[PDB]
Structures are given as C-alpha cells and as structure tokens.
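**Student:** There's a structure below that I have some questions on.
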Amino acid sequence: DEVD
Amino acid sequence: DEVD
Amino acid sequence: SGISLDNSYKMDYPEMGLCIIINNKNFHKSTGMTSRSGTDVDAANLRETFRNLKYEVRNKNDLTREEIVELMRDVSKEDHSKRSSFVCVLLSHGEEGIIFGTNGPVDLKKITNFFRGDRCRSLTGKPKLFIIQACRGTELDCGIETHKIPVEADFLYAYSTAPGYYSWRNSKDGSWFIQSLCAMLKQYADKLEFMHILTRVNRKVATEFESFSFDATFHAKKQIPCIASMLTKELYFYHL
Amino acid sequence: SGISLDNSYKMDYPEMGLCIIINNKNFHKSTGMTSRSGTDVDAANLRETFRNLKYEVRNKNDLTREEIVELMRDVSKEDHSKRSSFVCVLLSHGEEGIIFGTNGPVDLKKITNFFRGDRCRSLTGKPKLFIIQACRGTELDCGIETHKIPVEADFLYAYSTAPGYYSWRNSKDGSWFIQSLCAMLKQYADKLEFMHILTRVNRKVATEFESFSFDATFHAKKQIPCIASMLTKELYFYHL
Ligand code: NA
Ligand code: NA
C-alpha cells in the first residue's frame, strides 16, 4: 500500500 | 435576486 | 429467515433524528455583511418539509460563530442511539469551505468534525446530512442556450452551488436551492432514493431559475447545486 | 404517443462516447515524484471495464502537463454529436484541485473547463464524467471500529478520496478506488443507476480496505471516495  |  | 440485503441505511429507528436549521439573516454591522432577505422563507419551508419527514426540527436564528460551534458541539454530544440520521441546514453568507456566523466565519470542517465516526459514536454508521445554502466564491455562471470504517464515511453535503460560485437567493421567494429542495422532498420523499431526489433538485435549479438584475454583471446568471456524497448506502426517508 | 418521462440522460446515441484514460506512472526526476507502482493494473482494468460498456477507450501513458492540456483541448474540439456521454479517467499524483503531469501540475479546473456547456457544444446537455485517482491532500483517515443551462451542469466528479485526504494505491492490486469502481461497474452497470453504483463503490472502499505499513504514521488507515455530482438526470449505461 502506497499513497498518490 | 441576490447573492449570498 | 430468507435472503437479506443491506444496500440501504436502516431508517426505522424509533426516531428519524434531529434537523438543526441555522438561519442567519442579520449580521453584526462591523462585519459589513448584508441582511439575507428571503431567508426566513427558506427556514420556514425547511421546518415544514422536515417536520413532514418526521424529523425533530430545531430552528436557530442569527447565531454568532461562537454560538454555532457551541450548538454543534452540544448536539454532537447528545445520545443519538434511537435516531436514524442527522440533518443540519446552514443558511448564511459563505465562501469556499466557510459559513458565516453573525460576527465572523466558521470553517465548515470545524462543524462537521464534531460528527466524525470516531467523535459522535451514536451516529457512527448513520447518514449525516449537511445542507448548505451559502456562497462558495464569487464566480458567476453565464449559462449556455439549449472492522473499521473511515471517520469521514456516511456524510452527505448538499451544496447549493458549484465550488467557487456564488449562490442565488430571491428576497421574495427564498433561495433557488432551498425552494427546489423542499419542493422535491415534498413530491418524492415517499418514492425516490435521496441521491435521485437531489438530482431532480439539480435539474430544477439548473432549468427553472435565471437571475434578473439591473446590473449587467449579475444579470441572466444560472446555478447548478453540487451533491458531495460520502454515503455508503442508499437513503430512503420511508421504511417498509 | 403516450406519456413520456425525461428523468434520465439519453444514452442511445449511435455511440456511448469517448473514455480517455490518462495513466501517469513515471515522473520526471526533477519533480521529485515517485513512480506509481500498480497504476498499469488500474489502467488495464479501466480499459476492459469501459470497453464492455461500449466506450471508445483511448489509453495515454506518461503525459507532461503540456500534453495533458493539449490532449483535453483537442478532445473537446472533436464533434461529439453522435456520442451519448464523455468520460475521462486521471491516474496520477495530485493535491486538492490539482493533477500532475509527468513534469508538473495541472489545475483540474483547466481540464474540465474545456468541456463546459458553452465551450464544447456537442456535449451540452450530456453527462461528462471525470474519474480521479489522485491525492487531494495529506490527511490520513484513522477510521473507527464498528432556455439556458448552467455551464457547469452535467459534470460528475468521481473522486477517489475525501477532500484534503491522501488516496491509497496498492502496488500489486491497483488503487483501492479503481479496483472497486471496475468491480462495481462490471457487476451492476446493467442493473443500477450510476449514483447507486458509485455508492456501492464508496461502501466497498470504506469496508474492505485498510492500509498495512511498517510506518506507524501510515498504518491501519482507511479511505472514503467522494462523489461530486452536478448531473441533472439519472445515468444508466444501458438503454431500453
Ligand atoms: Na440557492
Ligand atoms: Na484509491
């Protein structure tokens, strides 16, 4: 999971 | 007619 | 029992819930804000409309920014366990993200934060509706001829106007948006899901209203409301 | 003929319309933006999903801010007369109101202004859908345990996340929002109105996803998408  |  | 669906909010609690109506008409002289002629028409229309939907309506007039924050904090600390939903209607001057008390502005975020899923536990998982008749800027629409849940989940913001735009209010008939909202709730609340009602509100405001002004800058202008939905289920004001 | 209703957009034009997918994965080193691992999964899922809805899909990869503006201006100057609708999907880094080209930012307003009712006449009165998988800020949701029309009318913004918040993307499975959107379109596009589909998307994202991170700041976080509707009719992807 990563943020944009 | 008027704006808020 | 047989197969069960859970696509719609449970709206058969003992109470529909509170409807808080904040009606700011007269502003402190030092703010320089004008009186909002016609807003009492809106407030009366909303009171009757939501009374017929069986909401416990509380009308509040001419609140300071401090009174707005205190009222919303107090309401969020009530026990809403027996209530299906929560509704708050704000009638005031405003800007993008801001509503005005009689003596100065309030961040919309400050008001709605009191009702976050983690800060008002008796409304967690229940629809929280914020209906906002206020400017979101100064743009004018010249028209064209034709196990955990998010703390921000289960909010619906029924904005009277698009982001960045003025919002129109008639001094005799009330605001375009609130006029249209009450008429569509009266006609369709026993028949349509709430997003579909608000879409009819969008169409009514977009097609039936156009400003008339002696000032060419403000003449022949149009308006589209903006539905901002963080809801996770369908919302019907009736139940089976 | 008999009684006629006009509550839903006409979706039986010869063509459903264009679906423009802008998939920005690799960013110019000088911007300091990271690569968006997993976004090709999103772009492929969207292409297949909208192909099955009979949209003319055009996939574009790694566009500069100049290329994005040129592409959207060019698309808005096409003749959409035979097309029921218009769809644009933006997959990129972003901030509130901003999407990033590979070399710098683009105002969302600049993109959508090309399609205003007065600036793209062959889409006037037709639904214009902007689906945006991008951050809207840096907030994290820690969750809780359980004759004229307006020029801004007929737009729908399907935001992946609430205003002010990060948006989550899994490097293996794709973004939470696009994953859920395609699954709900696949399952319900022949059955439900589009606002109801997007509400199922909200619920899927809100209930089925939670971040896992070795970094306590980014661990166990949640997300709610935000539907911003300026539509004036119901939208069904099928017709009778
Ligand atoms: Na209005
Ligand atoms: Na996402």
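Numbering starts at 1 and runs along the chain as it is shown here.
Note that Cβ sites are derived from N, Cα and C of the backbone, with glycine treated the same way.
Just lifted these from Swiss-Prot, have a look:
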type	residues	note
ACT_SITE	D:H93	active site
ACT_SITE	D:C135	active site
MUTAGEN	D:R169 to A (Swiss-Prot position 207)	Abolished ADP-riboxanation by C.violaceum CopC
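Could you place the listed features in the three-dimensional structure?
**Tutor:** Every protein chain shown contributes to the tally, and the Cβ of D:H93 (active site) ends up with 21 other Cβ atoms within 10 Å.
In the three-state DSSP classification, D:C135 (active site) falls within coil.
In this structure, D:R169 (mutagenesis position) is part of a beta strand by DSSP. Other Cβ atoms within 10 Å of the Cβ of D:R169 (mutagenesis position) number 27 in total over all chains.
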**Student:** State the count of C-beta atoms found within 10 angstroms of the C-beta of D:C135 (active site), not counting that atom itself.
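**Tutor:** For D:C135 (active site), the 10 Å Cβ neighbour count is 25.
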**Student:** Take the C-alpha atoms of D:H93 (active site) and D:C135 (active site) and report the distance between them in angstrom, rounded.
**Tutor:** 6
**Student:** Looking only at C-alpha atoms, tell me how far D:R169 (mutagenesis position) is from D:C135 (active site), rounded to the nearest Å.
**Tutor:** 10
**Student:** Please report, as a whole number of Å, how far the Cα of D:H147 is from the Cα of D:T146, with 10 residues unmodelled between the two.
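**Tutor:** It comes to 49 Å between the two flanking Cα atoms.
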